[PDB]
Amino acid sequence: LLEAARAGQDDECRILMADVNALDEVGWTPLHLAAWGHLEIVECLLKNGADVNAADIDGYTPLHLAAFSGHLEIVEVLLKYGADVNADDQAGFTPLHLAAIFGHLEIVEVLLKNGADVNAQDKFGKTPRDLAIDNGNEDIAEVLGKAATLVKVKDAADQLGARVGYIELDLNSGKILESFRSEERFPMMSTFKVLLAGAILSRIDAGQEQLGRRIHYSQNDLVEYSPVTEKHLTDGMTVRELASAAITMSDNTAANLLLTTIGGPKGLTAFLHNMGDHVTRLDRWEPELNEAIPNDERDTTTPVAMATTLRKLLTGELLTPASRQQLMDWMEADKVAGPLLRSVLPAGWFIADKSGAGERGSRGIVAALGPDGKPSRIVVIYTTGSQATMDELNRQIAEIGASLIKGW
Amino acid sequence: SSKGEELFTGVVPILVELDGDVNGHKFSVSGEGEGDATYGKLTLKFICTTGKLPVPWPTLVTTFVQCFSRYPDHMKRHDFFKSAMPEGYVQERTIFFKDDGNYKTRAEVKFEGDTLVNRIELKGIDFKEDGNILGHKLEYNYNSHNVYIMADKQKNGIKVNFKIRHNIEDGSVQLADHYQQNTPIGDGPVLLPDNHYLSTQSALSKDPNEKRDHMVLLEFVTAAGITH
């Protein structure tokens, strides 16, 4: 039966059935021999009860050998018959490690679909992505990075007991690199202020507004969490100062004053609709817009809508070059998002961001970020519904960030 | 499938020359015999020309000509080793002995006239003075192994990986993890294979006429792992 699969004899397999798991000097069963491209023989052996997880003298299962030799259909049937997707050889390599070393992308994807552990470590602590990088397999490294980040997004939602929405977009091309719940609505919270600032900058570009125009306001305009505007009651503030305060300090009165200039939440929604975002909507003012009532469509976006709109503001033709640089510069100077993506951002990286927090466990962030001092991707993360504490929500968002940075 | 393969249709004489230095113990070995790739068969005798070999003979088997492997007809297009002939190939290895030192080897395998010659330099470091190697605790025998071969397109060559298992006199096994690269010496085109394996077996013996320190080797190797 060992010779009947070399040199294959698929009709002999059924005839000889005999020890289905007969061994040779290297611990190969007939299944190990057939794994090198004899699909029909593999199937016969498995049907007849071959030990799908038999390990040879080096620790290789048939799935390991099929991963090395590159036979997609044999990988698939072994898994169908219960092959251990995460079996480790004597070096600690799983089949996913082997597929990553040898450059077999289609096999990487089947293994991931069948529950391969993207974070499995060999005897020297190395994951499949580490080995893909070492062997120059950049497309596999990218796939493995996204998969590890989705593991973390789903872990965050488990820990928080709440839905988590995520998208990572290429800043230059607009390509969606990875996403989760990206078409579901979430409360924007103060992340809407980036869209407000974009609308203000658009009006400046058109000659409908002036950065230096001074706005006076009174005690009655002050709402909670207005750290800059509360200090300028006597002298007022210019449009520039208000936009700075709204973006970088999340100043709520500043945002409300700027909303009035554009016709309120309805005016911001009209600006969004006119640039092609028919999903994002603002309906209420600060602070009521943070209520996060279940099933309430008011004051919501989706991860893909927000990321797409933010990309158009920062890199599109919607704003003049000077204005799109001003938006980025204000977001770069954000002062109140420390515990989120900034808390895990490595030395030399660039980030321009805006965070939000609301009722019912709502938390989120929008960001343009990248290594070497230049942004190259947009990340949007939202969650709502959790009973967890603020520190817990912050840590889960930070850990998603650490994963997408590690896998960059 | 390659012009080089025509050089291996019959019995071919072989010469092996090795210069070694393990933990500062310098030694040399000369070998001679013949190979018959039609059967995947090598027959060789080695002599230590510097006295007693300071490491066990079995530890040098893999260092002492994979062009003599039998490639079945349907796999001839995957035989890198013969395709590089007669100009030959460089074969480089690191061999890590578990819980012990390592060998680093560089060899050239090529025809010199009608003879296939393997000329090797070997450096060994970090061996334990009473480990299995310098303490001569390995049995005089040899196991069967699987040798894994993959193309390295960027180097116009191959990468090879496998683990050798050396029986120890107390019933344990000394592992020797082999990392290998082969690159052609010549400029002509070579065959770069799909991933496959070789199956090996080796028998060690002694020449009853020989008083010098020596090893007689009979080895069979067949390639497999590619279908039609």
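Each position is counted from 1, following the chain as shown.
Header lists the method as X-ray crystallography, 1.4 Å.
Cβ coordinates come from backbone N, Cα and C, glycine included.
Per Swiss-Prot, the features are:
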- B:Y142 to C (Swiss-Prot position 145): In mut1.9; shifts fluorescence lifetime from 3.03 to 2.74 ns (MUTAGEN)
- B:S144 to P (Swiss-Prot position 147): Increases fluorescence at warmer temperatures such as 37 degrees Celsius (MUTAGEN)
- B:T200 to H, W or F (Swiss-Prot position 203): Results in significantly red-shifted excitation and emission maxima (MUTAGEN)
- B:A203 to K (Swiss-Prot position 206): Abolishes the tendency to dimerize and leads to monomeric fluorescent proteins (MUTAGEN)
- B:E219 to G (Swiss-Prot position 222): Suppresses the 399 nm excitation peak, leaving only the longer wavelength peak at 475 nm (MUTAGEN)
Output, ordered by sequence, the same-chain residues six or more apart from B:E219 (mutagenesis position) with a CB under 8 Å from its CB, or 'none'.
B:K41, B:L42, B:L44, B:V61, B:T200, B:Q201, B:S202, B:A203
Run a quick check on B:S144, B:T200, B:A203, B:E219: which of these mutagenesis positions have any Cβ-Cβ distance to chain A under 8 Å?
B:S144
Site with most surrounding Cβ atoms, counting all protein chains shown within 10 Å, from the mutagenesis positions B:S144, B:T200:
B:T200
Could you tell me which of these mutagenesis positions, B:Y142, B:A203, has the fewest other Cβ atoms within 10 Å of its Cβ?
B:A203
Could you say whether, by DSSP, B:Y142 (mutagenesis position) belongs to a helix, a strand or a coil region?
coil
